[PDB]
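Okay, structure first, notes after.
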Amino acid sequence: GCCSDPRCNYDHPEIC
């Protein structure tokens, strides 16, 4: 999951 990854989370604040 994207939100699981801190980078992906920080990159996609709208999705996560």
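Residues displayed in chain A correspond, in order, to Swiss-Prot positions 50-65.
Any Cβ shown, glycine's included, is placed from N, Cα and C.
One entry in Swiss-Prot concerns the mutagenesis experiment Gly50 to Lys. Its note says: In non-hydroxylated and non-gamma-carboxylated analog; no change in potency of inhibition of rat alpha-9-alpha-10/CHRNA9-CHRNA10 nAChR. Decrease in potency of inhibition of HVA calcium channels in rat/mouse DRG neurons. The Cβ neighbour count for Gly50 (mutagenesis position), using a 10 Å radius over every protein chain in view, is 7. Secondary structure at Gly50 (mutagenesis position), as computed by DSSP, is coil.
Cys52 (mutagenesis position) is surrounded by 11 other CB atoms, counting those within 10 A of its CB over all protein chains shown. Per Swiss-Prot, mutagenesis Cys52 to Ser is noted as: In [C3S]Vc1.1(1-8); shows similar potency of inhibition of HVA calcium currents. Shows 95% inhibition of human alpha-7/CHRNA7, but no inhibition of human alpha-9-alpha-10/CHRNA9-CHRNA10 AChR; when associated with 58-N--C-65 DEL.
Here Swiss-Prot notes a mutagenesis experiment, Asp54 to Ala or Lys, with the remark: In non-hydroxylated and non-gamma-carboxylated analog; almost complete loss of potency of inhibition of rat alpha-9-alpha-10/CHRNA9-CHRNA10 nAChR. Decrease in potency of inhibition of HVA calcium channels in rat/mouse DRG neurons. The Cβ of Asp54 (mutagenesis position) lies under 8 Å from the Cβ of no residue that is in the same chain and 6 or more residues away along the sequence.
Annotation for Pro55 (mutagenesis position): no spatial neighbours, criterion Cβ-Cβ under 8 Å with sequence separation of six or more. In this structure, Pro55 (mutagenesis position) is part of a helix by DSSP. The mutagenesis experiment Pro55 to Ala, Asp or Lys is recorded by Swiss-Prot, whose note states: In non-hydroxylated and non-gamma-carboxylated analog; almost complete loss of potency of inhibition of rat alpha-9-alpha-10/CHRNA9-CHRNA10 nAChR. Decrease in potency of inhibition of HVA calcium channels in rat/mouse DRG neurons.
Here Swiss-Prot describes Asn58 to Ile as a published mutagenesis experiment; the accompanying note says: In non-hydroxylated and non-gamma-carboxylated analog; 1.7-fold increase in potency of inhibition of rat alpha-9-alpha-10/CHRNA9-CHRNA10 nAChR. 25-fold increase in potency of inhibition of rat alpha-3-beta-2/CHRNA3-CHRNB2 nAChR. 7-fold increase in potency of inhibition of rat alpha-7/CHRNA7 nAChR. Using a 10 Å radius centred on the Cβ of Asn58 (mutagenesis position) and all shown protein chains, the other Cβ atoms total 14.
Looking at Swiss-Prot, the entry for mutagenesis of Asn58 to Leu says: In non-hydroxylated and non-gamma-carboxylated analog; 1.7-fold increase in potency of inhibition of rat alpha-9-alpha-10/CHRNA9-CHRNA10 nAChR. 2-fold increase in potency of inhibition of rat alpha-3-beta-2/CHRNA3-CHRNB2 nAChR.
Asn58 to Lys appears in Swiss-Prot as a published mutagenesis result, with the remark: In non-hydroxylated and non-gamma-carboxylated analog; complete loss of potency of inhibition of rat alpha-9-alpha-10/CHRNA9-CHRNA10 nAChR. No change in potency of inhibition of HVA calcium channels in rat/mouse DRG neurons.
Quoting Swiss-Prot on the mutagenesis of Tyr59 to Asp: In non-hydroxylated and non-gamma-carboxylated analog; 5-fold decrease in potency of inhibition of rat alpha-9-alpha-10/CHRNA9-CHRNA10 nAChR. Decrease in potency of inhibition of HVA calcium channels in rat/mouse DRG neurons. Neighbour density for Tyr59 (mutagenesis position): within 10 A of its CB lie 9 other CB atoms from the protein chains shown.
Using a 10 Å Cβ-Cβ cutoff, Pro62 (mutagenesis position) registers 8 neighbours. Among the mutagenesis results in Swiss-Prot, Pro62 to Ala has the note: In non-hydroxylated and non-gamma-carboxylated analog; 3.3-fold decrease in potency of inhibition of rat alpha-9-alpha-10/CHRNA9-CHRNA10 nAChR. Decrease in potency of inhibition of HVA calcium channels in rat/mouse DRG neurons. The residue drawn here is the original one.
A mutagenesis experiment is reported in Swiss-Prot for this position, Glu63 to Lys, and the note states: In non-hydroxylated and non-gamma-carboxylated analog; about 3-fold decrease in potency of inhibition of rat alpha-9-alpha-10/CHRNA9-CHRNA10 nAChR. Decrease in potency of inhibition of HVA calcium channels in rat/mouse DRG neurons. In sequence order, no residues are near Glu63 (mutagenesis position), counting only same-chain partners six or more apart with C-beta under 8 A.
Swiss-Prot documents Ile64 to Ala as a published mutagenesis change and attaches the note In non-hydroxylated and non-gamma-carboxylated analog; 5-fold decrease in potency of inhibition of rat alpha-9-alpha-10/CHRNA9-CHRNA10 nAChR. No change in potency of inhibition of HVA calcium channels in rat/mouse DRG neurons. Note on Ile64 (mutagenesis position): other Cβ atoms within 10 Å of its Cβ, all shown chains, come to 9. In three-state terms derived from DSSP, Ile64 (mutagenesis position) belongs to neither a helical nor a strand segment and is classed as coil.
Geometry remark: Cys52 (mutagenesis position) versus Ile64 (mutagenesis position), CA distance 8 Å. A straight line from the CA of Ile64 (mutagenesis position) to the CA of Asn58 (mutagenesis position) spans 8 Å. Put simply, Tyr59 (mutagenesis position) is 13 Å from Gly50 (mutagenesis position) when counted between their Cα atoms.
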